[PDB]
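Trainee: Following this message is one structure expressed as structure tokens.
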Amino acid sequence: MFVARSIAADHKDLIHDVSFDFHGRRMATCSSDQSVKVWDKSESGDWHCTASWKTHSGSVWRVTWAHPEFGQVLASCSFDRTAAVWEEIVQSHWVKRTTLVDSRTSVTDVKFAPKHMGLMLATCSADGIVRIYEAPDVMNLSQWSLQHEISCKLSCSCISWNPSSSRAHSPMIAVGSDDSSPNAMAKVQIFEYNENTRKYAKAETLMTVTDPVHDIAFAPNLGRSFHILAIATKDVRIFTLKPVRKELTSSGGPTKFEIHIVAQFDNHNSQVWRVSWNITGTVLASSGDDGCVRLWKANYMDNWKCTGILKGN
Amino acid sequence: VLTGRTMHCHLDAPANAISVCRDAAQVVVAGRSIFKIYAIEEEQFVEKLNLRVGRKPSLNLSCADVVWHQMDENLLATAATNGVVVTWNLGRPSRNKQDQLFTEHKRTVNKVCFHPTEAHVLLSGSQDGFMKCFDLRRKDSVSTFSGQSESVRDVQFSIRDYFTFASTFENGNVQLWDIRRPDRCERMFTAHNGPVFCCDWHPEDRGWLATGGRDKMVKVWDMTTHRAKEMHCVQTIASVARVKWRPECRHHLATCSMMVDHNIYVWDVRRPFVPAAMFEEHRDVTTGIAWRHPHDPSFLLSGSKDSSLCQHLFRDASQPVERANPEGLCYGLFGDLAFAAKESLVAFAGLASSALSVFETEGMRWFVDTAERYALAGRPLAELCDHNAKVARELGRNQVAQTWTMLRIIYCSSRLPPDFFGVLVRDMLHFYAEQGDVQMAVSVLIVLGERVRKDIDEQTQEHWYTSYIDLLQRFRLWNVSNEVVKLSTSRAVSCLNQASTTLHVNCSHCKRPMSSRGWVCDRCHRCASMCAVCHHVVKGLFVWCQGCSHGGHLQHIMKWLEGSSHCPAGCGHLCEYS
Amino acid sequence: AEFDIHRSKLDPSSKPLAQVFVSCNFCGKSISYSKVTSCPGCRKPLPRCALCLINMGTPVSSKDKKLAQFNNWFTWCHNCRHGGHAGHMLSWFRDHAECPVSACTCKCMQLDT
Ligand SMILES: [Zn+2]
Ligand SMILES: [Zn+2]
Ligand SMILES: [Zn+2]
Ligand SMILES: [Zn+2]
Ligand SMILES: [Zn+2]
Ligand SMILES: [Zn+2]
Ligand SMILES: [Zn+2]
Ligand SMILES: [Zn+2]
């Protein structure tokens, strides 16, 4: 069983996002007090705050790390319709490197791309637009270019890249919505990049999901030949995507997939808020409105069963 | 109380100012080219009479601020852009209800205000840097207050006091004045960094004044003491244009911005970080906001530059706090789980705080231990298989040890066909790679070598190699990562290590580059690689400092710097500061 | 070494020993003394450690903190011209006896003794 340890954050408002770094030794927390804090652990195991600087003018929703090969880089999305890219410079000073302001509505989420694709960033706003920025020169973070923009016809709430590093899978991004209109429309759409046309195109759509979606997450591939996706809603859903063999006609359209749902859990008896995978993509952690965290794993017969329940305090 | 529903109407010209009567039945709207009064019914509003009478345009017609007298229901005042103030009397039977004109100002009159009780006193602040008082008794009404500052933006009477008013200036200063002593001001203080655009007294409190400027912050000031004290500060997303206390609520204020943003906000000062309510009806920049009835907190009125004026109901506003995500969750490389949740879900308002916890396991040490002691080359196949099997059995992974032993039996030898077991080996590799155990598959692939290399396509091999290398780098095991890269069977992975790892060195005496296989300068004929400590020629490893351009043998320099903090060449540079 | 320090402190006329210096591949200028891992002149990336695959670099200008630890200095084999960080290569040659770059046969640490 796990052992709990409380941390005194001293945030003047709600803590919205917590994210670990690449090496699992540093943590970043962004809150609604327009503040971001960085925590480092010591030999004793205690966590100490090492930086606390005001970043934006409105609430800060999401903050994420970049791969260490490019340096200590953070990206944050705010309610003031902006995204910011910060860097650490040597004491430890965090300096704003770039600001992206192309959005006209609240920026809902921001996430980095997998390393093998370069230094790319993806931001989804509340108006239903997902933009992809790229830095051609990794040594100059002050300049960025807008590569692609996609319209989803519905307000966006979360995005996720496909972390597969194989050369047989084109880059994929999944976008979820949190609309509550009475019309039972689709909520999860998956786009794929086409090398020939150099454009992202709609590839798949999950018609069985009609409730508002609060979070989605791909699972780390790490050698598999298909994809696993996890969706958080009034319940927890897990889907598997197996690409089909490409026809000899060599069609230039998006790759076709076979979609199956392999697990649907509703043990939280409430709105499930967050989902997250472990490092190896074998254990799923879900946190809902009950105030408890649940862990899920699958046996060798592909049956997903709960393995642990954790309670605060 | 007043009854109705949210309802919008379209004007013919952009609107710059709106005002309300005492009966909450008619609202006057004025702008650059619009001047009309409207009666709002339970279904919609309808114009009653426009003040744009006469086809001849006038500079006095371009009004920027209009106020409805709170004492008489037939008195209106307008401040034109030509530096003039016009009075309008609805009681006059003439179509042109203009009554009196005062051209005292020379610059644009920014704000005009009435007196709550006196129906014959008006105040005007203009761009001239002066403030003018006017008596409607048609007597000698000239009374000029010189603030000795930038242009005046807002001027307002107090509600409790009869003679006291306040003024804001574009320099960022607020002056409290009295009408009985025009000789000098009573209070003066810098409220904001930059110009201040709006101010308002608290409808119930007797010493609270709220101010707002371009600094995107609205702060409440207390005036009871000799020195004004700041109580609450709220940050918006744009330059704050106008602020109005909500009636019947002691800690609620509505705010409208001036640029960039179009939405109207309702804030509670006790929670200064998220808006209490939001209105997003308008599409252009909001210009005028006003509470309908001084004792009805239910309805609001707002006119914008899109020639649209709308009445909003508080219950119809959007609540961001009701739909905010209240939890954060993340995993760590060592099996740690970080979880931050709202205080209410775990156990003025207890919903404004959160608790952060980390859960730890008493998690994947077998991975590190296996990666550190496996053997991959330098010995015959049987020895490698036996060593790996023993190592696996040490950690309790019996099946892996059995797999290693069976591999040794299969390969390290009236016989079976020469390639009887190829399919089984390929399927075993796939099986071990399909469950995230890339380590075993990569180790087997490296050990077997060419005996199985041709049965697996290159893409899958590259995928496995990259995944294993990424995991090793995550756990910060550089030796094993480089060992895997060196012994890789894939061309790309083998070439991954040779990208820009060659250094160019030149002698500092002749400034010429040196060859790649010698230690003597071609032109200087000097041993350019003499260790600074032992004064011998260095053939192999050389450590160099970027500061003083000195160095030498790796171990010599390391040991020397363990004992002192000076460049051993005697240059004075502290190469490892402190 | 102590005598040399003393003499250099007292006598400014003495010129310290001359040794080698590193040069940028593109600009060709010295890199001795704006991200740290960039050439001061051309702003192009510097060589990268053969083990950590990260570009090398060091900030340039008593019971205090140390700006540039010894473990992050440049190290290279004077024959094979391959190199990286001090600590990484120290560990690698403590456990192995060959140049860490692929297709290199230099026994770099055995040359000096
Ligand atoms: Zn020379
Ligand atoms: Zn030496
Ligand atoms: Zn030196
Ligand atoms: Zn030095
Ligand atoms: Zn250069
Ligand atoms: Zn070498
Ligand atoms: Zn060498
Ligand atoms: Zn290194």
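Quick note: numbers on chain B are straight from Swiss-Prot, i.e. 15-361, 389-403, 408-458, 626-790, in order.
Using the three backbone atoms N, Cα and C, a Cβ is placed for every residue, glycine included.
From Swiss-Prot, for reference:
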- B:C719, B:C722, B:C733, B:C736: Zn(2+) 1 binding site (BINDING)
- B:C743, B:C746, B:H765, B:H768: Zn(2+) 2 binding site (BINDING)
- B:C757, B:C760, B:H785, B:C787: Zn(2+) 3 binding site (BINDING)
- B:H762, B:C779, B:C783: Zn(2+) 4 binding site (BINDING)
- B:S155 to A: Abolished phosphorylation by AMPK (MUTAGEN)
- B:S155 to D: Mimics phosphorylation, leading to inhibit mTORC1 activation (MUTAGEN)
- B:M451 to E: Abolished interaction with WDR59 and assembly of the GATOR2 complex; when associated with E-632-633-E (MUTAGEN)
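Give me the lay of the land around each of these features.
Mentor: Under a cutoff of 8 A between CB atoms, and with a sequence separation of 6+ in the same chain, the neighbours of B:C736 (Zn(2+) 1 binding site) are B:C719, B:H721, B:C722, B:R724.
In the three-state DSSP scheme, B:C746 (Zn(2+) 2 binding site) is classed as coil. If you take the C-beta of B:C746 (Zn(2+) 2 binding site) and look for same-chain residues 6 or more apart in sequence within under 8 angstroms, you find B:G764, B:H765, B:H768.
DSSP classifies B:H785 (Zn(2+) 3 binding site) as coil under the three-state reduction. Within 10 Å of the C-beta of B:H785 (Zn(2+) 3 binding site) there are 17 other C-beta atoms, taking all protein chains into account.
Taking all protein chains in view, 21 other C-beta atoms sit within 10 angstroms of the C-beta of B:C783 (Zn(2+) 4 binding site).
For B:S155 (mutagenesis position), applying a Cβ distance below 8 Å and a minimum sequence separation of six or more within one chain yields B:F116, B:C147, B:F148, B:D149.
Here B:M451 (mutagenesis position) comes close to no residue that lies at least six apart in sequence on the same chain with a C-beta under 8 angstroms from its C-beta.
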Trainee: Quick one: of the recorded positions B:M451, B:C757, B:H785, which have a CB under 8 A from chain C's CB atoms?
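Mentor: Only B:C757 pass the 8 Å Cβ test.
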Trainee: Sort B:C719 (Zn(2+) 1 binding site) into helix, strand or coil using the DSSP assignment.
Mentor: strand
Trainee: Listed binding-site residues are B:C760, B:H762, B:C787; which of them have CA atoms within 10 A of the CA of B:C743 (Zn(2+) 2 binding site)?
Mentor: B:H762
Trainee: According to DSSP, which of helix, strand or coil covers B:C736 (Zn(2+) 1 binding site)?
Mentor: coil
Trainee: Write out the long-range same-chain contacts of B:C787 (Zn(2+) 3 binding site), meaning residues 6 or more apart in sequence whose Cβ is under 8 Å from its Cβ.
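Mentor: Sequence-distant Cβ neighbours: B:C757, B:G759, B:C760, B:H762, B:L773, B:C779.
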Trainee: When the Cβ positions of the recorded positions B:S155, B:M451, B:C733, B:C736, B:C743, B:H765 are compared with the atoms of ligand 4, which fall under 6 Å?
Mentor: none
Trainee: List, in sequence order, the residues of the same chain other than B:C719, B:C722, B:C733, B:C736 whose Cβ lies within 8 Å of the centroid of the Cβ atoms of the recorded Zn(2+) 1 site.
Mentor: B:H721, B:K723, B:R724, B:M726, B:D734, B:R735, B:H737, B:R738, B:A740
Trainee: Any of the binding-site residues B:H762, B:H768, B:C787 with a C-beta atom under 6 A from ligand 1? Give them in order, or none.
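Mentor: Within range of ligand 1: none.
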Trainee: With an 8 Å cut-off on Cβ distance to the B:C743, B:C746, B:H765, B:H768 Cβ center, who else from the chain surrounds the Zn(2+) 2 site?
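Mentor: Here the nearby residues are B:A744, B:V745, B:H747, B:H748, B:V750, B:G764, B:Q767, B:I769.
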Trainee: May I ask which of the binding-site residues B:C746, B:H768, B:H785 have a CB within less than 6 Å of any atom of ligand 3, listed in sequence order?
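Mentor: Those binding-site residues that pass the cut-off, since their Cβ is under 6 Å from ligand 3, are B:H785.
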Trainee: If the criterion is a C-beta within less than 6 angstroms of any ligand 2 atom, which of the binding-site residues B:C719, B:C736, B:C746, B:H762, B:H765, B:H785 pass it? List them in sequence order.
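Mentor: Once distances to ligand 2 are taken from each Cβ, B:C746, B:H765 fall under 6 Å.
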